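Q: One structure follows; several queries about it will come next.
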Amino acid sequence: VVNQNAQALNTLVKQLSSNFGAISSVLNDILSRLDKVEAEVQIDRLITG
Amino acid sequence: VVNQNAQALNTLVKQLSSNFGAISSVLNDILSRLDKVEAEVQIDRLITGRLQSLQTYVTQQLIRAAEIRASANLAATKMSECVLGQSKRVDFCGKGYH
Amino acid sequence: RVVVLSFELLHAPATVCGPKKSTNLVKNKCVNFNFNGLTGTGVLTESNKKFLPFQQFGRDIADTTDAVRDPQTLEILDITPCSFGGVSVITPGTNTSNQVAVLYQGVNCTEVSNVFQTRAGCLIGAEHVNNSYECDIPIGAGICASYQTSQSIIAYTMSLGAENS
Amino acid sequence: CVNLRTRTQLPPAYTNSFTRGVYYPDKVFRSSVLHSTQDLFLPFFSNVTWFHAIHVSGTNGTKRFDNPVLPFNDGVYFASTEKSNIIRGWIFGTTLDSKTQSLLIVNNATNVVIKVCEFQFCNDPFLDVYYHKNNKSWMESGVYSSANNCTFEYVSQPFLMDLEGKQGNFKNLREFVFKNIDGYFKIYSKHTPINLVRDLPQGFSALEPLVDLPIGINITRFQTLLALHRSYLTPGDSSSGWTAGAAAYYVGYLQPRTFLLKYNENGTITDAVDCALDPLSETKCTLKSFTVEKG
Amino acid sequence: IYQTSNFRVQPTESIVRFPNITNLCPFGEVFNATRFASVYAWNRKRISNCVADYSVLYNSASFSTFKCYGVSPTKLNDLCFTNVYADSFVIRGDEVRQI
Amino acid sequence: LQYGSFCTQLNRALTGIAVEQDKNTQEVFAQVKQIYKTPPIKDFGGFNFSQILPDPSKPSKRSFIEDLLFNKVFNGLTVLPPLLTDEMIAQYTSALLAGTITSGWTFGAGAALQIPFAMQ
């Protein structure tokens, strides 16, 4: 019961490192690189995933 | 129980012929018709719908396995209390005095 | 001047195709194929399916192709998918040994130093023994594996308990 | 051209289609399976219009030839119950005159011939059939006075056909489906031996794809081609003018429908359900099964 | 017992089968036809039962537009079709975007 | 691979269900440490168990009522076999019957103590 809940939280935290088809996993990097109109197209793929 | 496992697997199989908004459900059509950049946008539509289908199947299976576990726990308890003993619990081991 | 070339893909067999040339046909081997633009990968076998003269392709309950007509010789070929399965590694664990046995789940041993056709799949690297013991590691279909004496991984049919009259 | 100076048109009679007009929907083999498909089909138990060609002998000898122009709509089930080969072919188009391209289909007694042209069809189109006494053979003539601007032609492999007029019950059932879709004129057919005084038989039968023609023309109307014998139906009579052997045909319009088709081990369609027929048939399609349990 | 991976029997060779037809499709009778239609009466040719060497068309330097929608133009020689309709007409160059 | 862990997560879930099917069967049927044989003389006071005991003439030691009960009921997808065979389930079931008709509830708590069947 400890190991299952630890493994579920590790899987949840590792999923932040996924691109989900965006140019990056890192939200501040998208917002640092792109102006608003093009940034939000990348943000929506991170939100969905 | 047999019918539900079959009906769930048949639904999982027949979701492979769904387009999900791609030009074809057949993954080899996309890759024989389209280039590097055109193909991948169609592949991402099939990936999304197939993944959604597979998450749905595994979630029905977990919920269904919890019903079978509850049933097997009851069966194991009737094996102890009805076969390995004489139960005094009313209607646990048939109707009448067990 | 404008020309719009508009296409229809396979429904019937194709009548317009690009300038490619056919290979010879091979059977009872896993191959890629392309018949009239219908690509795939599988094992080709001579069919006993009674296609009516107008019919070109055959399909399973799943609505997937499982037979085809060759365009050059009008014979019917059964299509079977090239085989797949889980690979699982069986071990007494690293603190006991670096020995392992390997199960090719649902695979026939001809498709893959001890080799043993269980019903769970082809098992490799386990010594089959005629004796029966408590299930140590489960394999499936009544088979279990254990590490025992000169040590080896053994595969056996499990015993259910001591027999008593 | 033939010129019939007298003709009596009867009002449209009707009969029940039962479970007829099913055909193989696609070029795909399927075995031991139930499959659901959407296409133009003849609805089960629909009324099909009935027409006749007959000669009645007597002191007021009556000659009847039903060959009206009929609507095609989106497609047509056609069946004939016959003693002899009296129905020979069809014309299809919109105006059925030299101002527009029309499809002609005709069994001449050696080959099926198919053509698409701006035809000047005869004022009544028939196959003029006669016995050539010196050659000891039948001959065929007379569908059109001219043809222009042809865009397709085809001729079948050869065969032989009997054109003598036979007595008794109807012996042959011929069934056809005609469709005009995506620029393709599709034909399906079957032949069945029968022994009936009148009407279509009860029971189930599936028509095979016969041919698929890339003609492109707009078809809204059609007409049947009947044989007219210049002389006797059999040798040794003494009658005069045209005659036709006893023949009946049935016309049913196709509609957009959902069907559930049963395929046996041999991949023949052995049964079907018209899902729009009644609430039980909708239940059979809902369950994808020909048997429904209590519920 | 640990599920570590999946096994796959990989294919040893690749088969190709097409019909024993050898005549090229009559694209010259479309692209080098003498006169084209007015666009309201746009002229259709169905093409069938022939070999379509689309590498001829795509390597022609003369075409100012060559624009495929459900296929990539380089893949056309690798591919097969039940029927093709070639539809021909003349329009003003500024309107070519509407096709 | 852009989706990260989702496939490993789905396979872990299905593997957990598959391991539970063996556990479920083991907790129901593996309730005796000894495979009890029924005596060759069936002198159970006039009570007749032949339809629920094994018949050895069959290729497996199913009972007659178990033979009745057993007659009544490629796309990356596979069925794994159960650990116990239907023959092994019939051997556990056979031991549970033989225990109960030879020893009443005593095999449920300790060693099987014989008692006459009418006395039980």
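Chain C residue numbers are taken from Swiss-Prot; in order, the displayed residues are 509-620, 640-676, 689-704.
Determined via electron microscopy, 2.6 Å.
Placed from the backbone N, Cα and C atoms, the Cβ positions cover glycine too.
This is the feature table in Swiss-Prot:
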{"type": "MUTAGEN", "residues": "C:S673 to A", "note": "No effect on O-glycosylation by host GALNT1"}
{"type": "MUTAGEN", "residues": "C:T676 to A", "note": "Partial loss of O-glycosylation by host GALNT1"}
{"type": "VARIANT", "residues": "C:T547 to K", "note": "In strain: Omicron/BA.1"}
{"type": "VARIANT", "residues": "C:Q613 to H", "note": "In strain: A23.1"}
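How buried are these features, and what lies next to them?
A: Look at C:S673 (mutagenesis position): DSSP puts it in a strand. Neighbours of C:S673 (mutagenesis position), defined as other CB atoms within 10 A of its CB across all chains, total 19.
If you take the C-beta of C:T547 (variant position) and look for same-chain residues 6 or more apart in sequence within under 8 angstroms, you find C:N540, C:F541. Secondary structure from DSSP puts C:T547 (variant position) in a beta strand.
For C:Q613 (variant position), the same-chain residues that are 6 or more apart in sequence and have a Cβ closer than 8 Å to its Cβ are C:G593, C:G594, C:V595, C:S596, C:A647, C:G648.
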